[PDB]
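Chemist: Below you will find the structure I want to go over with you.
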Amino acid sequence: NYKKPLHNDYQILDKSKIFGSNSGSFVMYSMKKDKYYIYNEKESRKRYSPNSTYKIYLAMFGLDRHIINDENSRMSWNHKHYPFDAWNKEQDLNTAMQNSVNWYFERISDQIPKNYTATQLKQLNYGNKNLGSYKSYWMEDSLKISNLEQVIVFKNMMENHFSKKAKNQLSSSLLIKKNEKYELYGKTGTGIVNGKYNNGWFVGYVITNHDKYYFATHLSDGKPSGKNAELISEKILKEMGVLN
């Protein structure tokens, strides 16, 4: 588990109603208040594979290492057929992130030296920092991070040696929704084991006209999909008044 003390007078939450038959946790952090809000704190410290939420980090490393940049983040399709036509075409960072296009992020990852990743995960305090065989190590494999860490680590990364332009391009790629009241950013992740949803994530942040909130939902049981984790996140954010 993640055992490092949280030195914050955080607000305990009971979001059991919204979670329903799902198990997991929800963590939020307000920048302006310097305050965490946690549903199921013990569970929030349990480490799980990040699955595609790690594409946030692969994108950042890709930018930082100049594998991709603001003028050009395009990668050509090699004509391999996938079951979603959104994957069967050239991509840029925005479309790759939006459609969670594995081959795009795999190509980035295949260009990253293991020593560089190890250094970044150390600096970032990214969970167990366990790169294992270092192939698709973020997908139901060696690398594990807790829900509480997902918030702390993302917030700290974005809020160091990563450039402002890298952070801006990454942020633009994660934008899901914008209206008059808020902008919502985030990334889903889903672990499937032998057809069963086993691990669901939505990790993101909300910018309002008065504050910025980092958040993460993880689902460990019930219907633990990334899609469900996003729905629950959005329900909790609304119910807590963050979206007005």
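Residues displayed in chain A correspond, in order, to Swiss-Prot positions 338-496, 499-583.
Recorded method for this deposit: X-ray crystallography, 1.8 Å.
Every residue gets a Cβ built from N, Cα and C, even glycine.
For the mutagenesis of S389 to A, Swiss-Prot gives this note: Complete loss of the acylation step. The structure shown keeps the original residue. Annotated active site, acyl-ester intermediate per Swiss-Prot: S389, in sequence order. Under its mutagenesis entries, Swiss-Prot includes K392 to A with the note: Almost complete loss of the acylation step. One mutagenesis experiment named in Swiss-Prot is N439 to V, and its note says Exhibits enhanced beta-lactamase activity with cephalosporins as substrates but not with penicillins and carbapenems.
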Chemist: Unmodelled stretch of 2 residues from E496 to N499; how many angstrom between the C-alpha atoms?
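Modeler: In this entry the gap's Cα endpoints measure 8 Å apart.
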Chemist: If you measure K392 (mutagenesis position) to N439 (mutagenesis position) at Cα, how many Å is it?
Modeler: 9
Chemist: Fill in the CA-CA distance, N439 (mutagenesis position) to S389 (mutagenesis position), as an integer in Å.
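Modeler: Taking the Cα atoms only, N439 (mutagenesis position) lies 8 Å from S389 (mutagenesis position).
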Chemist: Hey, which of the mutagenesis positions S389, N439 is the loneliest by Cβ count within 10 Å?
Modeler: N439
Chemist: Across all the protein chains here, work out how many other Cβ atoms are within 10 Å of the Cβ of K392 (mutagenesis position).
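Modeler: The answer is 27 other Cβ atoms.
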